[PDB]
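For reference, the structure discussed in these notes is given below.
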Amino acid sequence: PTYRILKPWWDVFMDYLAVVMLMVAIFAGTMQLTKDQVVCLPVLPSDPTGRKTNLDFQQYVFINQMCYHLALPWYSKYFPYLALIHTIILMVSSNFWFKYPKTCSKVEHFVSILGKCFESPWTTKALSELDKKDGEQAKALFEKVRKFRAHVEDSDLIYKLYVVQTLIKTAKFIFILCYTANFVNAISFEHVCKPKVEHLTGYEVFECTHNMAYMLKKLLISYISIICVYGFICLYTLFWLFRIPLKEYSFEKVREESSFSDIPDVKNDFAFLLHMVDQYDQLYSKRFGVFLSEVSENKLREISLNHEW
Amino acid sequence: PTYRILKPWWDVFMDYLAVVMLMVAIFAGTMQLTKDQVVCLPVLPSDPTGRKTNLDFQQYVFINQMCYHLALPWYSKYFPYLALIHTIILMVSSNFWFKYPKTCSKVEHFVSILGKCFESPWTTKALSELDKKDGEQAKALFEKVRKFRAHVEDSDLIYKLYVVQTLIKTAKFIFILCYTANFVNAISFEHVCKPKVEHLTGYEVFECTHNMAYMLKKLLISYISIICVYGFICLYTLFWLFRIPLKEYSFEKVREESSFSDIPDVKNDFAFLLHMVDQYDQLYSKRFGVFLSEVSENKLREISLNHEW
Amino acid sequence: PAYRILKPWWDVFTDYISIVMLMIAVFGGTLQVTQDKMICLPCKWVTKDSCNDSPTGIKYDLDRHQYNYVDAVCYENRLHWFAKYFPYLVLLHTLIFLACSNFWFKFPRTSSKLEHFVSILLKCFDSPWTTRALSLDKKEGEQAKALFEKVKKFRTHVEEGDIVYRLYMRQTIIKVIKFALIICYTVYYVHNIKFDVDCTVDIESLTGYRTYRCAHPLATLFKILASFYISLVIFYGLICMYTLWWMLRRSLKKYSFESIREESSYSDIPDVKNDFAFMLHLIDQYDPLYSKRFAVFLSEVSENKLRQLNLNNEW
Amino acid sequence: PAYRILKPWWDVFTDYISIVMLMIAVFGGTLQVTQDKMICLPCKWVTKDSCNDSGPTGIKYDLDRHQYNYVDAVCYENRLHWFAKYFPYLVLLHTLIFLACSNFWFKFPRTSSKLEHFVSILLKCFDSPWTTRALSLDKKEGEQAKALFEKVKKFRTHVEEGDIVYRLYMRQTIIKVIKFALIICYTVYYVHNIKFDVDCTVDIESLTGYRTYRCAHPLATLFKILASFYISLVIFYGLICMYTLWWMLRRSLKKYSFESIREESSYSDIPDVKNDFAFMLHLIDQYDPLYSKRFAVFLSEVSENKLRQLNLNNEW
Amino acid sequence: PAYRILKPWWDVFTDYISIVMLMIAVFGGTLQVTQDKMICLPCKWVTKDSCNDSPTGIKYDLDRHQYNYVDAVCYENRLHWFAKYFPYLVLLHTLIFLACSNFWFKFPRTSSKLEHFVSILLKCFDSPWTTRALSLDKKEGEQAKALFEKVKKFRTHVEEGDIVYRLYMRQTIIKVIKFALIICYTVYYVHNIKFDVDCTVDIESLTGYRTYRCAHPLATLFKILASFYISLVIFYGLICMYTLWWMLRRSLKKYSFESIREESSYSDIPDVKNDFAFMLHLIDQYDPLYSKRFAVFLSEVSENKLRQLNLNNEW
Amino acid sequence: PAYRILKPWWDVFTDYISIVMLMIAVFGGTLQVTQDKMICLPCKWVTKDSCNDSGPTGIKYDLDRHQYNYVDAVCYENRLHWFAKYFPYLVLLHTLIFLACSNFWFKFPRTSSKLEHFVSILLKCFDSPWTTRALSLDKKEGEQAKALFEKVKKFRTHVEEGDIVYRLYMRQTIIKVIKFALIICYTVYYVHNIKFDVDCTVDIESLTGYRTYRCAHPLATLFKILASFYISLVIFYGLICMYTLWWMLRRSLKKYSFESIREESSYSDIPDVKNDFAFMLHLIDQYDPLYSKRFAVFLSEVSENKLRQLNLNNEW
Ligand SMILES: CCCCCCCC/C=C\CCCCCCCC(=O)OC[C@H](COP(=O)(O)OCCN)OC(=O)CCCCCCC/C=C\CCCCCCCC
Ligand SMILES: CCCCCCCC/C=C\CCCCCCCC(=O)OC[C@H](COP(=O)(O)OCCN)OC(=O)CCCCCCC/C=C\CCCCCCCC
């Protein structure tokens, strides 16, 4: 959909980290559905030989299942699902600012007019210092730009939505990290089970080993590292957002670089989109700056009059 | 098929919730076919040591299967299939509008004419208030659009179908919420099974544990929560959008804003489809209103004549 | 593609029902390969003909492979063939229904005729001459004349044959006959999907017991799927019988433009016959607008007006 | 795509039967890999080469789990018929051979080039407005029609010499029909060996202790059903191929006559094409005669003379 | 895409044989990962070197995990590496064959040259100037002039270098050497895939038995797959040797238009050298029509007639 | 797509080697998840820290099935070397690092925008008929050539001032080669730990009764084969990366000379670019010199003067 222009480098990094986290969560869930089980043996009372526990195979399976659903902690068996939920939430928040129909229409119109202005030879002609069809197309594009400016600057939906998105991402990162750091060393290979099934088997205390414990711990460590990198990127994004006020865009640099100084101060969501484009590439921002100048409008009118007369 | 214009934001949210519910149902069915089983041990009569039940492994498997059939309730084993059926029903009720060819032809024709009723430069010119050849080309478009207006202003099929579909959605949500909330605490990890197979194994009473008991409970809670959110969205939609009838969409705000105040009062399914686009994007509604105004059509023909003087 | 305009609502409903039946067949076949088996325990009290009813566990002195052999034998001999082969029969029925539904779309003569009809309908629907008449460049006029000539060639070529109507009628008859056979044999054979089966396979020389009490695990799920498939077949047969009644209630080989000729100013449109009439009836079932637009090219008065306008813009 | 005009009803039926048999082969191969085993129990009372048959209590064989697994593996490898074991592999090989014999002329360049050239030229002639005008102008349309006439003449004088496509199609049909004959012989003759219960005498007495075992093949009935279905599909495929061969040998396909077209139309000077051109036109006739009637315009000399007259008329 | 004209019939045959070999490799690897194992029973009579052959079942007093350990050890040690690693070697050989066959399509110099040649040939084949010469607008004339200039630039760029023919020859030599090595080592090591294998792993301190008689369930299936792979390798090597003989029988670095210039209206087309000759030979192997039509742009008389026609339509 | 001009032969070889290594990593990870286990048997006669090894009859350990499973799981998680358990995950991480280092400059916008603009400009200049005319017109062609000349001048004055792409490529090459060095150190050092038989002393005598167990690792040989193959592939990858770094550091890539082009062509006033433009031109020359020779026309002032003269000629 050619939406990569609106996505800066930190947005791309967040998208790739979200994809990696989703892959990790899917792999962990597949392991949880594949070979997640515990192996439990009863604690017998005090030439080597084996100890006969007098337990059948299905009694052992019953003990394993009971201690898996009672003795094994919730974070040792529901971690991949929580990770999947977190990745889904982050992916939805990342894609939320261009999925709402009003904001989607606004950004689609912005992308269309930016592509028109970038490929318009009139901007190149204005920067260097024609044809009647080119002049008419330039006038139509000027009218579309004026209509877009009158249509977008009144509202502040996109900027507020992006602020809500990044605040939600930061709060979710803080909550996930705080709630995850408490369950790092808690995941252990060995466990003690007291399931109160002495009337079915005859043993009170069992010792269990969780098969998917150390691998789950390593996946947890990797997920913690990746989410810490994601949180650092989110903090940098918030610092960039709060560094320069994006509510208005000053075209002093644009009007000084260009030969036309009649460039108005774009504010609100249009200014936010221009800031995102400038963080992506300054060429489109220069095209929009030179296409917002009234001196260029006078030059286009004079060229059209010379063509007609 | 460019049907996102037809779908408002609440329809998209409900479709995404239905997709999530379908994914949850498929996941639950995969777990049901993967590792859904019950482990049963007989209740034996009254230096710890194991209790020998004197049962073969195949006797244990027979006991497990018989208690799965008898002791386990139906909603604890056939929940994912019912969830899948409900998701399919909701998705069909969300998609039957364009599946039916009779409604599909009208919808396609409306979308096709709506494409030209807004993209045309005359729409922009009327919004502000170009060649006479463009006016001559738009004369046939105006004639075809008025023919469509006459053709659909006496038909109520689309609005009736949409109202029936959303009423079915609301009733299905109510039924699903009621029965799911009824069947919450009945699902239990432990069961007391009396399969009456004493002549085959020697034991009358067995104690069973369902392997996918807590996980199915968590999935049931998640499904109930998603159903509640979906129903809240649907009820808000029926409380605001469909509480005021949409068969009439006589342009009032548009005729206030537009200079061409005499806009025809198109009704029935054409007005309902215009209301859908209005709930999608108000810019499309404005350009339609400034374009489809009868005074604006006469002004288009007059301007073509003026340029052809 | 563009063939979707030839399918009425009942054809789309049959396609969706067949897709759901195919999903049921895939689900049942996956269950048959994966989880379908038998679990059998011998009965040591066989006083009656079947297993007889008569604490500590009962010891049968049977190994694991003896149990597996008993399960396999009582799954082979004394299990009803419907429970074992339900999804395969459903898959075969879906294959037959899909072959019958899409036979005319793949038979070369009828496929060529339908493609030509669709192409000509698309040409006539987007033709500006119809928009002009129902309410102009010379290239548009000569293209309209060429389209008129092609319409006349289509009318003189397709109306002679009768392969499309005969093939569609044969497809409907085969579909309803297959529905009748399914609704008979599946219903007559749905009571044999029992959870518990008392088998007597006479393998006493290998195991030691004559009769066994097996329990089919997927019997309840297979019964549920069989009931769902019976309901789907009932809906499919109702749709097919409605289609057959629609075909046989009136001569689809004769189509009248009386309403269309009274609606417009052209009252010389003749009645079309055979495959042309049948395809126009299908179009009316889909959308009468296409046939209303196409009826312009079948009138001599429209051709006279077209050449009159050609002479008018020429001079 | 555009090659659907080159496939008559018999070709479409054979393609669909090949697809069905291919999916049957895939399903059978999945079953053979996954579930195909042989549950064996020893016979304590042996009186002949095969196993003998002679409250109740179970029989104790004093065999471990791995002894049972070894007995299963050995009696599955040795005393189970190869047809039951390797049925879906044979079906897959036969379907691959049939698909190769169906798509060889499409994939072999010496005939693929001729087929694509003929398809492109026939599609351009079917969409040519000159055919519509003649069966009942712009200078650009006239010169395009003249260029297409020259292209048709060049293609006719280039492809009418050799007959590689007809020969290749005949060879493919002969290979397919003889393949069907061999399949319906060897599959019908070897279908009785797919039985549920097989007695084995594999002589592993020094490892297990028993001489003869009786084994149950769980997938024997399903493989027998698949074999019967595959035999029925092979019978239908062979009947279709026999009809195709009879159609090819009934009349010469290297001699195409426009007698019906020249009787219907005014142009009664249409030449008779031969070799690959006649065979491809006969395939078109079996597909749809409208394409052949439309293409017959470009072969008559009267149409070319009228086109020259119109080109002279619009040249000045 | 458009590279299909550069592949002769033998290249297509090698590609399809490599596809079938890859399918065999995938199937064998799936079998190896899924169901490849051994079933070992100890031999209690070890009078001879191997198992000695000498009613109630024999009791070995071994647990299930002891049997699993014996199977794992005798599968690791006393099973030949060919039966264990047949599909992995087949997969590696198929990857090598696919890399060698498609090496010139990914090497940047040869890939760029081949893409330029294909684009120029496609432009020349659809040029109406060639059709007019073998049997008019000024824009067509200037397009033909530009195409002629591009053909001249391509000829003076490609005739200097000779890397495409060298790369193709090296690929063919590497492929035939790999085929020789495969046909040697696979055939020499194909009789070691035995169903019954006698192992002596010396695990008496853990089990109590010295020698075991294991059964390899997938040994016969792997032998059948090995025979099929050997047959495919033989066909592949025969095709590769045919290609090598075709390259070495005549100097493909020199291409002549003698028959073409006798057939065509121009008798001035010069003989080309180096990679241009090899590419024209490949096009001849694909279809002589393309080279016959492309030979127009290589003649000076064609350029003279083109500019004469340009001057004629100019005035 | 259009980025193939930015990938020389070493880049394509490294990409294919990375693809093969990623495939090996996926296969090894699938084996580790599914088929990786450990079969342990106790040693009743123990004389040291490790296990002691010394008609026939079997040895009975009096251990249940789940006691064996517990021993297997404990000795698999405790006394198995970390490299055997985590080999494919480390290989997957290394392949991901290599792919990220290969695609970072394509995904980082500050270099991606410049690279895609350069690719588009080079493609437009290579297809321009003005270049063909100059190396050997209509007013539309002349004005398009003039607009492309102005675009090339703006691109040169915009890109040549910065050298971010060259710095990023150098950093990527350095990271790749040092990662190869670390891999070829640590993987080779820990390649001896993937052995078949491992002795464990996990001290579970209070549950099972035995102290030391001998365990067999079924996937030891296959993991060792995968490790050897991955080591060989990483050796080839490191050799190619060393060649790439040697090529980068052999001569100054931030100064491109058109001496060969200005000697071959009549234009002897082509300016010498620097920073990213010189490096991109060197990459194009390593891909194919025809693109660089065709693009060199748009830099000479004599070609611009001739274009202006032709524009003046067609203007009046
Ligand atoms: C020559 C043809 C080759 C075809 C391909 C062959 C190789 C296939 C590749 C991989 C499959 C490997 C085996 C399955 C993967 C998991 C490993 C494994 O061992 O699984 C075993 C496990 C069975 O466990 P058991 O306990 O033995 O079952 C009960 C036995 N009494 O396998 C499975 O569960 C899956 C087996 C079925 C797979 C799918 C088969 C096809 C599905 C449905 C067929 C019916 C509907 C067909 C609809 C067609 C519509 C066009
Ligand atoms: C590191 C990258 C990411 C890797 C991600 C991997 C995710 C894997 C996820 C899920 C796997 C689920 C498998 C099925 C459920 C588990 C079943 C189970 O426990 O099976 C165990 C059991 C282990 O063997 P045993 O039967 O015990 O016999 C041998 C004893 N020594 O599994 C099996 O037998 C069946 C194995 C099924 C999987 C087979 C996978 C095969 C993979 C590749 C084959 C080769 C492909 C080559 C492609 C080449 C392309 C050019």
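Chain F is numbered as in Swiss-Prot; the shown residues are, in order, 15-68, 93-174, 232-411.
Cβ atoms are placed via backbone N, Cα and C, with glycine included.
Listed in Swiss-Prot:
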type    : residues                        : note
MUTAGEN : F:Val40 to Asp                  : Abolishes activity in hypotonic solution
MUTAGEN : F:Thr44 to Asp                  : Abolishes activity in hypotonic solution
MUTAGEN : F:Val47 to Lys or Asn           : Impairs activity in hypotonic solution
MUTAGEN : F:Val47 to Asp                  : Abolishes activity in hypotonic solution
MUTAGEN : F:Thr48 to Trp, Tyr, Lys or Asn : Impairs activity in hypotonic solution
MUTAGEN : F:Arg103 to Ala                 : No effect on anion channel activity. Impairs channel selectivity, so that the channel is also permeable to Na(+) ions
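All protein chains considered, the CB of F:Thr48 (mutagenesis position) has 13 other CB atoms within 10 Å. Taking all protein chains in view, 15 other C-beta atoms sit within 10 angstroms of the C-beta of F:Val47 (mutagenesis position). Each residue contributes its Cα atom, and for F:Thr44 (mutagenesis position) and F:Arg103 (mutagenesis position) these two points are 26 Å apart. Unmodelled segment: 57 residues between F:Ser174 and F:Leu232, spanning 13 Å (Cα to Cα, whole number). Checking the mutagenesis positions F:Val40, F:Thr44, F:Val47, F:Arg103 against ligand 2 with a 6 Å cutoff on the Cβ atom leaves F:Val40, F:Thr44, F:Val47, in sequence order. You'll find the Cα of F:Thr48 (mutagenesis position) roughly 12 Å from the Cα of F:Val40 (mutagenesis position). Within 10 Å of the Cβ of F:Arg103 (mutagenesis position) there are 14 other Cβ atoms, across all protein chains. Candidate mutagenesis positions F:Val40, F:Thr44, F:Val47 yield F:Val47 as lying near chain A, with Cβ-Cβ distance under 8 angstroms.
Between the CA atoms of F:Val47 (mutagenesis position) and F:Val40 (mutagenesis position) there is a gap of 11 Å, rounded to the nearest whole number. Looking at F:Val40 (mutagenesis position) and F:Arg103 (mutagenesis position), their Cα atoms lie 32 Å from each other.
Each of the mutagenesis positions F:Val40, F:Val47, F:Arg103 was checked for a CB under 8 angstroms from a CB of chain E; the ones meeting this are F:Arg103.
The local packing around F:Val40 (mutagenesis position), expressed as other Cβ atoms within 10 Å of its Cβ over all shown chains, amounts to 14. The 10 Å shell around the Cβ of F:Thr44 (mutagenesis position) contains 13 further Cβ atoms across the protein chains shown.
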